[PDB]
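Scroll down for the structure; my scribbles are underneath it.
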Amino acid sequence: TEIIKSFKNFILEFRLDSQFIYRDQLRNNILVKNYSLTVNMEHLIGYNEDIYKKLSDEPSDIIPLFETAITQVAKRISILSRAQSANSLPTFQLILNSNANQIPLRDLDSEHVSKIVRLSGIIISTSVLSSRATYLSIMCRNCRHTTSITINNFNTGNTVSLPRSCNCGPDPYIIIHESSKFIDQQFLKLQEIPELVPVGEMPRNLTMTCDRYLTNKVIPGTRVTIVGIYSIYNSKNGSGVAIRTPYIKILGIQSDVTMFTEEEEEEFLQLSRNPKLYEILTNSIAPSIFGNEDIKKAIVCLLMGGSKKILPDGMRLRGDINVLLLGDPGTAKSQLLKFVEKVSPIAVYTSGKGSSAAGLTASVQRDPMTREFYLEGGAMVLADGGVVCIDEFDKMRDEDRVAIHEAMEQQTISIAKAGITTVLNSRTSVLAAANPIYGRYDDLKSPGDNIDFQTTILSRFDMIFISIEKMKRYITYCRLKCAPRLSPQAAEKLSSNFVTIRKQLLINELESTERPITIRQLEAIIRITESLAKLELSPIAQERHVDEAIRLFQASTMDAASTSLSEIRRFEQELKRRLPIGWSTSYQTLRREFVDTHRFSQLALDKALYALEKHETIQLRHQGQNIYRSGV
Amino acid sequence: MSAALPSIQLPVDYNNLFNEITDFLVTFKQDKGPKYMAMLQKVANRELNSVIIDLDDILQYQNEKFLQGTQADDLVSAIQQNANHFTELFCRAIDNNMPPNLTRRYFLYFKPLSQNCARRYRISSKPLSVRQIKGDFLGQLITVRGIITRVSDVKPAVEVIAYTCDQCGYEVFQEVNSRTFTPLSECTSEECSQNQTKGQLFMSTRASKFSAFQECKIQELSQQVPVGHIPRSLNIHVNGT
Amino acid sequence: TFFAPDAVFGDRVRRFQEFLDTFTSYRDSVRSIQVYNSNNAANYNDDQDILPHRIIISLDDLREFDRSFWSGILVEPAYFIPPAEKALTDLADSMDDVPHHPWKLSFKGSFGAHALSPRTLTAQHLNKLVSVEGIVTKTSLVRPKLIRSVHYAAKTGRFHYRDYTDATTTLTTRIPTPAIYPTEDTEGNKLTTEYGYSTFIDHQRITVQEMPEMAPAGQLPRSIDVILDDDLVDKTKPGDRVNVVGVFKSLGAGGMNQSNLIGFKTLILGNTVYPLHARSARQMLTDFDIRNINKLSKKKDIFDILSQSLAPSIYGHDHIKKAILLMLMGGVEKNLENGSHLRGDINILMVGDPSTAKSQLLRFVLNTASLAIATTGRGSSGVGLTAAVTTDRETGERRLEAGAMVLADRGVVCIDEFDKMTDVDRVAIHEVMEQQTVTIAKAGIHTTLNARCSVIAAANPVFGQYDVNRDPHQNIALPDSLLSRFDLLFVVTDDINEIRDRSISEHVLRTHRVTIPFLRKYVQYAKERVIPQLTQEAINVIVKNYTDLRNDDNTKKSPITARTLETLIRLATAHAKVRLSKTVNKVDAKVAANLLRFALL
């Protein structure tokens, strides 16, 4: 006791020039009715040393004395305010955030228990609000005797239960939920760093608990730095003998290693001097993979990132794009995926459909305990701000496929489910290796048309076709360090290119050649050049630096290369002037006509038809409904 | 126990009323035999299955009994207010006087007053909208007007179930509700009770009380429908005659 | 006799005597209620030969009258409330005693501490009297709920009583006592139950989101349900915007009861629960901004500049840009006297090959849009629909969970992959769009609800890029009154020109390396102030145009309807709003003409 008076003087006497902060901050939080206060514990060790260590030693005791020392002034301020000029005051909640000593999540001693600990991770599933009656008034039914139970700190023990005694017995005691004050158990579960460094193992994760002003502040997937209390709950053996599952009481939380040795920067800058740097780089990636050079470099410009522009309005251009490895096996793509997965600083290889238990996308899973919700996580939620590796991309569930196509453009996924509307960000960049269908004929077939009925997927996809442990560090280095920017001369060069492109290409499309040119394609080229200038690390682009990109993308175009009046003349004239009921005229009769006109391909047939239902020939709607599986 | 499930006195007094019932009943005037007597024998001749009650002749019975006192207790205001009891109790009042509920054989219906009788001056019938219907009218006798939808195929519904101990003899009368029931077994026979061996009972269909209900849902006349919203619907109970 | 009167209760009631005697205003008000009932009672009896019992109470009085009763009810509604309602029922009995119920109170206020919104709520606010505002969904479908029990006992005659205290009964909770259904009295005499003696009350419970408007930048919404019964039941539709006075209940055991996480289902009771009006931002224009508007309003060329302000990123489509603007504005709204309302707002539609940014733009729309929801293809369920949330949630009152359009009423609905969406929906859309309202009979709550939201939609060319040369129809691919219904239909083309392309790529590159903030500001004030009304100045021009339109166009193209005309109307009125003109002008007409032409050609 009366150390509280030291906390009252700490709230008051402690002053940084020119202004004592906590007095003001409190005065507002009450004015805001925040019933909350934020402490930097380091600042306390600054003002009062002994109290600080006193705290870090055994906070379980002290924290409440803080809270009282606060509410004691809070009453004074409260009255001085309410009276000039215009109870019931609860014990405030203080959020203490220290940036000082991180702990590796993989590394926690049993000596940290019931002591203040700061460490960080990625929140997988932010669990799920509950009601904590921390003050609860009780009544004996027969005895009519009344009581109140107040539980200050708890795991999820469950900590406390009702008494058994008021004949009157068994437990007569009856909860009056009138007089009880309930708090929110978030029960977030903190997962460690996924990219590093179990690397052989499923990474370990921790259970957290968040009350009152600490609830709901974070969407899971948000990297955060927790100040919390290492603690343990017995729970129920899933264990033994005597093992107690630890857990972290979290107070408070500071939401969001980039630091490296000088020598790393040095050797970096040395490599930066390399003229063959891009070339030798292109040599580093695919030691085993023979060739696939366009692909080889493509990975490179991919990892380098690209232009990210938040420039007003909130419209934020993104980087960097997408990669399509699709093709027949023997291309090594599946392995290469593993490879980049290695090289990429933060990478998640998920081929699916998602796998196995992991939702391919950020998913909402109720913490079954505490109920309410927690982010179930997904590939993207975890891979955000990094690489995302997808295979069998054609095999993916439609449900997530949408969210893909959406987030891919927006980098943001929005989850409206139930009481949670949050929109979450995936800065992840996706590279996809599809398996094309039926083989070389798909190239003989229109280069597109392979994806669902919708090449739209392809429209979204931009590119369609050293120890490397250091290169990781370098990749990080260049990535964080420099934001390149573009040269006007190159810019106009590009204008000429694309004009020749859409121009010559439309001139090619005058014949309705089945195949494209997107402004998106242009921007892709852009982000490519930015990627290479960031490979050069230069804040500024070079026109030649672009000239490369132009040709490379021209190869991707080559990959892209490999009659509506006629087909609709056929189909429409058929329907219209042949069998209006359509009866007798179905898949047989078209099979005859087109068979006898030698223009039928089943894909072409169903393509013109799906076009007709899809152009809403509602007669084609109608015929589909009937004549189709009516058959003829 | 007292102080649990309290009693509360109300202006309602059934004792005198039931008497009043017996008085108006078949001892009636306006309609040589009094209407209820003769009608009652026509039923007693076995010819007439259901009995339609009318409150207007009750209104007349009261103006007879008002004037021409002594002042007699008001049944109408009590009937429409409860009327549920009034059914069964009225039934008993009748069952005595003829030219238990198990052997009745007759159905009792009532006809509300609008009317010129309202104009007497004397509510029970105000034809109403389902909108106009408030959940506070529950238990009230009400008259309404609306569009018949649904209007169902009568099916026999059983009231009470008769099993016979055949050891203890007697009978087992199980009333039944809602959709389903579980048939009783052993014997509840007071003689089969406390015996070392209870009789076994099996139902007899000839004995039990069954009824053909007939179902309907009714919709707002839709002219009555408020400007907005949509016309409401309502279920209705009908059985026997 | 119960637990016998407590001078706690006694003094609480007694203390609440002088009030309401002072202020006596209520003293006669109740009498008014009684009077009304009496008169209606005479109408039923004599002619063929009703009102609720709650009376509002302004909390302003207490502070002056009783600061401690003020503070007490606010804090301890549990204690203060019931004795007060008692006092009320008593005085009520006093007013007219002779002829032969809760007699509740609204508790007006004068709020509050205790003024908080559904986002910021509990744990201290737990079990205090609260006022929260927000939208109405998921609503509820009322169920009648029963009260007090009555039983006849033969041969003993007599009668019984029983009562039932809901978890929702009172507000602040209580040690619950299950009473089940009284029967078979002890001594073993059976109890014949009686209705019409046994009282009942209708029941309803609805959910309340935090005010969409006031919602934060972006996040998950946090809503709370409240129970409403009898009188309180049914007053408002899902999608209504309202502020509710009711206590915060913790009700229910939170799992400590059954020994074998989440806890303590909590809810708001009633109570006052006022429906409130809101437009169809926030914002703060101070002095300076409003001035800035004012000066700028004079600028003759301002409109084009505006039309430009939208597309930092987008070349061209200034026609379109202008269009969007007009969408934001929207030709006021007209509800004729005792007759249907003229739709003010306009529905827009765009058609072209992808990369048209059509997707992209829509975002930009959503941005400064001031609400509203965006929808993409399918999409659904129900879109704007309440789904008639089954079952109940809570109490037996089956919820109506207000959907997009209802929620988007007053607001901008973005329809993406509009072609993709199911005709099943489209049928409804016909109603929503034109009829301007939604109607729900489903099971169920039979009501028609109003979603006034404006509409834009983007949908792919029927198949491939073929839109360009394709016939004006069948390029369409979504007949028909659909086509009619969108006030605006825009065909964009991706066809290439090298000169044009250069022009693009310049802008493009530059991008990689009239302030919109002021925009929405300029918008809101314009919105609330002021309506241009209309002027015969233009009327001629318009008719001239329209006749020219049906006339020459039906040869040229189609469809031209009265719809076309109305669209013109809304168009002009908006343009005046852009002009800020309190009147319509013939110039604005020339504009709407130009645009409509562009639409046609």
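Every residue number used here counts from 1 along the chain in the order it is shown.
Recorded method is electron microscopy, 7.1 Å.
In case you wondered, yes, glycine gets a Cβ from its N, Cα and C as well.
So that you can see what the record holds, here are the features copied from Swiss-Prot:
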- A:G327, A:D328, A:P329, A:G330, A:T331, A:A332, A:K333, A:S334: ATP binding site (BINDING)
- A:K333 to A (Swiss-Prot position 422): Loss of MCM2-7 complex helicase activity (MUTAGEN)
Tell me the Cβ neighbour count for A:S334 (ATP binding site), meaning other Cβ atoms within 10 Å of its Cβ, over all protein chains shown.
15
Just to verify a number: CA distance, A:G327 (ATP binding site) to A:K333 (mutagenesis position), in angstrom, no decimals.
9
Counting only residues 6+ apart in the same chain, whose Cβ is under 8 Å from the Cβ of A:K333 (mutagenesis position)?
A:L325, A:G327, A:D391, A:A433
Within 10 Å of the Cβ of A:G330 (ATP binding site), how many other Cβ atoms can you find? Include all protein chains, please.
6
Other residues with Cβ within 8 Å of the Cβ centroid of A:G327, A:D328, A:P329, A:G330, A:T331, A:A332, A:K333, A:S334 at the ATP site?
A:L325, A:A433
Please state whether DSSP places A:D328 (ATP binding site) in a helix, a strand or coil.
coil
Output, ordered by sequence, the same-chain residues six or more apart from A:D328 (ATP binding site) with a CB under 8 Å from its CB, or 'none'.
A:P436, A:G439, A:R440
Non-local Cβ contacts of A:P329 (ATP binding site) (under 8 Å, 6 or more apart, same chain)?
none
Secondary-structure category, per DSSP, in which A:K333 (mutagenesis position) falls:
helix
